[PDB]
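Before any comments, here is the structure.
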Amino acid sequence: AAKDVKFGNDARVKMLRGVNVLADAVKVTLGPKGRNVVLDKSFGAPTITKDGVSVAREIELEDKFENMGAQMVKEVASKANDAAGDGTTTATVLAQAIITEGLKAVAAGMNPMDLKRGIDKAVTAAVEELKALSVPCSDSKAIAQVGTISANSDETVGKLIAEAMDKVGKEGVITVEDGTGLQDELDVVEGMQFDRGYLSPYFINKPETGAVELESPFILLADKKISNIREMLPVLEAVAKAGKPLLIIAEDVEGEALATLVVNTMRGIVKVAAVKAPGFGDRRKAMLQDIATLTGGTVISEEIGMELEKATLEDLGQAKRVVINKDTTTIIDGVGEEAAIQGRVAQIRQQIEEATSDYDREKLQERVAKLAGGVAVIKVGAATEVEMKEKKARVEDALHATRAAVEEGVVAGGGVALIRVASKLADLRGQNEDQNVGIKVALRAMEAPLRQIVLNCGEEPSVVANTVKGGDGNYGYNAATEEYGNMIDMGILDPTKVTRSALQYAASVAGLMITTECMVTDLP
Amino acid sequence: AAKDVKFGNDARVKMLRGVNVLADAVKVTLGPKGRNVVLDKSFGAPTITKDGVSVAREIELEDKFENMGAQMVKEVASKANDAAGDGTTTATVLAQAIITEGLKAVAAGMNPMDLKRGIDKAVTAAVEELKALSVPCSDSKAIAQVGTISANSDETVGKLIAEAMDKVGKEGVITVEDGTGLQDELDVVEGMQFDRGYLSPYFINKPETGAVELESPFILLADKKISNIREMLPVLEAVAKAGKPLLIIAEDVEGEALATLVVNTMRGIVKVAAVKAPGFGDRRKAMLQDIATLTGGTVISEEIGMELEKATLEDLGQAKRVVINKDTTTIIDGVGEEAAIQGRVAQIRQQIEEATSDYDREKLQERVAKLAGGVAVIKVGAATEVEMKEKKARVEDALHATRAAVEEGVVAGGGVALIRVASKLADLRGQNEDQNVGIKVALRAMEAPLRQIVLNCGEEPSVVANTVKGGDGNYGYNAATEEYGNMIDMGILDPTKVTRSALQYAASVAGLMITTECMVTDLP
Amino acid sequence: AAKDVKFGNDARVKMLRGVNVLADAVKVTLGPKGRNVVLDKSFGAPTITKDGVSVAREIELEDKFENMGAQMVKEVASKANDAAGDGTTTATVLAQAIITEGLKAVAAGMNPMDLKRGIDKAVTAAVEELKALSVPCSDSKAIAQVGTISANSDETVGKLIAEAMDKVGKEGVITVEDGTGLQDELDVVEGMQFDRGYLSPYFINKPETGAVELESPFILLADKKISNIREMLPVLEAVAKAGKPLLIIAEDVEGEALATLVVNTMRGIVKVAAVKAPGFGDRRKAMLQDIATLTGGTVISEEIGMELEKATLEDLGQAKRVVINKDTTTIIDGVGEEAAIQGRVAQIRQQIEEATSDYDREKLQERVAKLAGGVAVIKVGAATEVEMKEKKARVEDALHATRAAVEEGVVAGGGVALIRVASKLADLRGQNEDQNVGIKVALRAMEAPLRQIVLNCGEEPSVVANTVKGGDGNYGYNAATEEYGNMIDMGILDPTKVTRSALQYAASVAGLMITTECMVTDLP
């Protein structure tokens, strides 16, 4: 396993074939006419996929050359999944084309670093070009079109996403889960909801199937397990003379207090619903106070000078209707001031980002969307778990793409905007001839992905691409119909965020990787 | 784990040959003339079995290509076995036909996605046709006939299962168990049953053979053990006043209490029997109130401040008869509310939709059978464990077939319905001629299971297929009669669900496999 | 692991090779001229054997093919040993011949199902005919004859066994084990007895070996720890005033109890025999209850609602005489009525007829014999350890054969019943030609064991069989002396149960030969 070193093109040629390897591993799956690849599973059955990165993630070759090349190209695709997950094939093909043009330039003895300088300043110019070319994406028709593009002519899933997103609002949170039957299940859970079950089964309410409902109850917060005191009776009798149902949130209730608390609810005196703590202590308590403010309750924590039994009856929060089952507790609409809710939203706006990013951001965004609106749940069903996941990954990709389109809009899809801005920026000049040829190299390498896209349909890339370059504006080529026309007719519009981020990150990684000159390796 | 990358036709033929070897190894079991397969077992004697997936689950190939193919294809067979368990050979054969046709089409340059669409539409049409042509099966004669064919022309088993299902009612539970004698014996156990014996052997009552029986007793349920709870002395006096026997359900009883009780019973003071709770804490908590509802009593709860010491006369469950042996207790005509029985049944109906599925179904249907259905025990009597395996396997095949037929309805067996629906659906056309070609080729090749069924009998598949294509209606060939006639005459009926699931799963999996264009392996 | 599949001719050839292995392994042991086999043992001495299962159960060969063939044929031999244990060589040979002929027929293209049904019908008809021709024999002369037939010209052992069985009665059993003296020793003592050594050696009276014999003692059996209590002063003083010797069976003895008891011994006031509890708690308790019933005492312990320090002197039983050895104890006669005998034997008998069988029933006959008869003890002694093992195996085979013959009855032994049933059942007919072919093949193969016997004897097998087929009744051939003659004169008779079980096992192995079509192995 001793280290061995080589220099320049002799090693680079090895890289090429490995690149070549990974390259044709990916580009076979591009386009509507592109096919799938099944990935061996060490534990169970192999899984079908169309995304190049899903294929490549586990891929490494026997020899050190190709193995390290695959790892060093796989990082950008990993980041692409970290952000969006699609367009990975484009990043791979552009990387291959640019590294080939890089070896061509090195054959001229040309400086890689000034090449990178010219190329990435041209990339920034293209960023500005794309920002200028951005158009708003507002109509749900375009949303359905882009989802259908992402979902392989699946009008059902895309349209379903459309009404779900519309009725939950643009800031409403939407989640996709498993289903077994041939039909997806659409659920909306609005207000406040948590997944905790009643400790006592005797809470079976008047509605059949054990369905539990409370109209305008009094919600209360506690931090103690009520065992030693065993006397909530002052509060109980205050609610009894109030004569209205109640919900309690506490550490726990001991069986001794539980007996009368359930026995007394039967008696019909006060209906009381007791639940376990939904989540981890500090943050869960923090969101319970937000719920209390939402429900018109007061900030109540037993870990401060105030007492459970020492309080004012108005401290109990009220919500119009609460629905409780064996596992799920939900509120339809509560009694709270929207000014205070929006103040809490402003308070939590900066916490939306924080610095933890991955763990904190999505959790907090879904939680706050629940705090303001509701969550959408879509049970995507299919015959086999591999089929479910194969559709699923496209579902989350389309979800993220819809988020990008909502936040930023779209640009002319099908790569025509790319080639037009490249043609317009062909006039760009650098410090010297090195930067100029670097810009031209970047242009000619960007030409290749579109040509491969055309080739994916079993049609000639050259003259078709030339015809694409001939027209402008709405004129573009559709692979599904394999014909030219408007973007609106073809619905091929590129979400701005995914294209911008993927293209620029791929450009950066390519510019830094073409700088290879020396090789270290291990022996068998 | 070094990886190797392969393209196109080579992997295609590898997958072809592996699937073909597995399939024609399976084919030796198809039809009445099919035989068994012997599988080497390291621990002891080999396993001899007919159903294909039973063989498949342990199949592992020396070659990585074929190993990947076998493991990727076994999922459909495994889940089909999980669904029904028989006809799996037919599903495998038709799947192989689909693979052959798909690879042949792709060899022509076929579009994989067009094939996917075509096979999907064909499956939709076939499912609708099966729904349309499905006919109900109600008469016990036809039930016995389908059991007989499902038991490999065993009429004795058919009459046995028909008698069992009749006496266990429509919602009874039927199970097959190991038998001691040289022949099968079927027993019917009805009423409230559980497997718990009397605490002491001296509990043997008046009935001989060491049996412990009480006529018109009362039933006590103790939430916890007996330490000082033997203070039911007042209730005892009432029982002493009533001159009635008693039954005890308690966690545990003191040795002094056990000794004092035994003496009381043998002295004739009060004659009482005691048995333990049937199952786990959750199970017993759920089913004790079910027992009470059957016997019209009130469960003594340690969770509520009602106990044995403070109790009512009718808190004892009321039943007409109790019969207890060394480890089993039976209750005859418990005196309880039938409407409460329906309420508990409806609660069970709501609880039907459960992720636990079969593990939940055991007790879920156990309670219903104890209330309304019945218990059937099929003790398989024979010498060799392989023979019990074979007869048992035929037993659950017949059981599943009968259950599915009763709940669902039937179609003609032997694939006559398959060829009929293929002929009727030959008229459907899709979006593209590519899709139409996929559909029509699927129709051409879907008769292959019938071809192999004929072949297993050592008879010309081509002659029979041509003659059947000439014939119409329920006319068809039977191997048991080894001649033609009416398919109904022999009473070979297929549940629609098994055929539908097999066809849809085979089409889905085949469509996903054929789209693969790249291969990856690891070397030894 | 890597699997390799064999089909049809090749798999059948491997089965034939396993058959050849089995045949050469077994043939060496058929008849008087079929000789013993030495069993290699790296641990200890290689062991000489003749029983077919004894030769078989430990034999496994390297080549996987015949290895799994042997593994799958081991089950029939194992089951036969667990059922009868003798005639295993004969049943194995007949089954092997049947299998060989069936494999030949399948090589001719035989139908598995025709074989299945024809062999089932033939087995059923042969069982019926064998039952019809069954002649029970009860004379001790015939019992000695058949025991010697099993013992291969051992007369004294057969006479001893017959006398022992007669003296132990119809329900009394016989125990056989190794001996030191080269002559077998038979010891039978009637009544109640179990082996138990006294904790205090000073229980030795004037007679030797600590044997004490006492008149009408006060027999007490206690399942409770008597060490803790000691005391018993009122009862001890009552017995002392009565003037009779003292008998106690205690769980344990205290140092104080030891002290007062040894003071009693060396002081010479009262002779007291104290013994520890016999064995395993619950079952020892049950058999102690049996002893108390047979002695006319009362079952008294803390498991009974009697009091320790308060008791009545008549509560204990009295015996005609009690004898105690160094490590065993017997009672010559006790207070036991035949009605209580019937009741206890019946409540034991119901447990005897159960599915537990092994590891529980033998103790059941032990206890029952202690209730009614006595234990028969056999000491077989000789020179070399391997030869004692062989003699023990042969003697136990004879023991089981005698038990089966006594409980069931016999037919003509030496295999002549086989030829006679084959002759009389030449008229059997099946459903079709193939069934009749299979039946006739089985009938022809029925001749194999006897012709193999004659071949081993060095005489013309087929002509001797033909000559036997000419006569009828009990006239046939003698292999020990090797000449014709009547069976009755030399009494070659065999219990019918082993014959029927062999036929049933043959039916099962035939039913598992018919499906031999595909086999799977694992090669490195």
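All residue numbers given for chain C refer to Swiss-Prot; the residues shown span 2-525 in order.
So how was this one determined? The header says electron microscopy, 7.6 Å.
Each Cβ is built from the backbone N, Cα and C atoms, and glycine gets one as well.
Every protein chain shown contributes to the tally, and the Cβ of C:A2 (mutagenesis position) ends up with 12 other Cβ atoms within 10 Å. Taken residue by residue with DSSP, C:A2 (mutagenesis position) is part of neither helix nor strand, so it is coil. For C:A2 to S, Swiss-Prot lists a mutagenesis experiment annotated as follows: Complex stability is significantly decreased; when associated with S-76, same residues as in M.tuberculosis.
Around C:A480 (ATP binding site), taking its Cβ as the centre, 21 other Cβ atoms fall within 10 Å, counting all chains. Taken from Swiss-Prot, the feature ATP binding site applies to C:30-33, C:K51, C:87-91, C:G415, C:479-481, C:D495, supported by experimental evidence.
According to Swiss-Prot, the mutagenesis experiment C:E76 to S carries the annotation: Complex stability is significantly decreased; when associated with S-2, same residues as in M.tuberculosis. Over all protein chains present, the Cβ of C:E76 (mutagenesis position) has 21 other Cβ atoms lying within 10 Å.
In the three-state DSSP scheme, C:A109 (mutagenesis position) is classed as coil. Around C:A109 (mutagenesis position), no same-chain residue six or more apart in sequence has its CB under 8 Å from its CB. Record note (Swiss-Prot) on the mutagenesis of C:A109 to C: Forms inter-ring disulfide bonds. Prevents ring separation and leads to the formation of high amounts of symmetric GroEL:GroES2 complexes.
Among the sequence features in Swiss-Prot, the mutagenesis site C:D398 to A is noted as follows: Can bind ATP with normal affinity, but is defective in ATPase activity. Binds non-native rhodanese, but cannot release the protein. Counted within 10 Å of its Cβ, the other Cβ atoms near C:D398 (mutagenesis position) come to 20, all protein chains included.
Among the sequence features in Swiss-Prot, the mutagenesis site C:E461 to K is noted as follows: Temperature-sensitive lethal mutant. At nonpermissive temperature, the rate of general translation is reduced and a defined group of cytoplasmic proteins are translated but fail to reach native form. Summarising the environment of C:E461 (mutagenesis position), the number of other Cβ atoms within 10 Å of its Cβ, over all protein chains shown, is 13.
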Task: Rounded inter-Cα distance in Å - C:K51 (ATP binding site), C:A2 (mutagenesis position) - done: 38
Task: Cβ-Cβ neighbours of C:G88 (ATP binding site) (radius 10 Å) - done: 24
Task: Cβ-Cβ distance under 8 Å to C:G32 (ATP binding site), same chain, at least six residues away - done: C:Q453, C:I454, C:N457, C:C458, C:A480
Task: For C:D495 (ATP binding site): DSSP state (helix, strand, coil) - done: strand
Open item on the list: With CB distance below 8 Å as the criterion, list the recorded positions among C:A2, C:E76, C:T90, C:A109 that sit near chain B.
Closed with: C:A2, C:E76
TODO: Between C:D398 (mutagenesis position) and C:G88 (ATP binding site), find the distance joining the two CA atoms and give it rounded to the nearest Å.
DONE: 9
- [ ] Which residue among the binding-site residues C:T30, C:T90 has the fewest other Cβ atoms within 10 Å of its Cβ, if you could check?
- [x] C:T30
TODO: Work out the three-state DSSP category of C:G415 (ATP binding site).
DONE: coil
Open item on the list: Tell me the coarse DSSP state (helix, strand, coil) of C:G32 (ATP binding site).
Closed with: coil
TODO: Pop the Cα-Cα gap between C:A2 (mutagenesis position) and C:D495 (ATP binding site) into the table, whole Å please.
DONE: 48
TODO: Determine, to the nearest whole angstrom, how far the Cα atom of C:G88 (ATP binding site) is from the Cα atom of C:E461 (mutagenesis position).
DONE: 23
- [ ] Would you identify the secondary structure of C:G88 (ATP binding site) according to DSSP, in three states?
- [x] coil
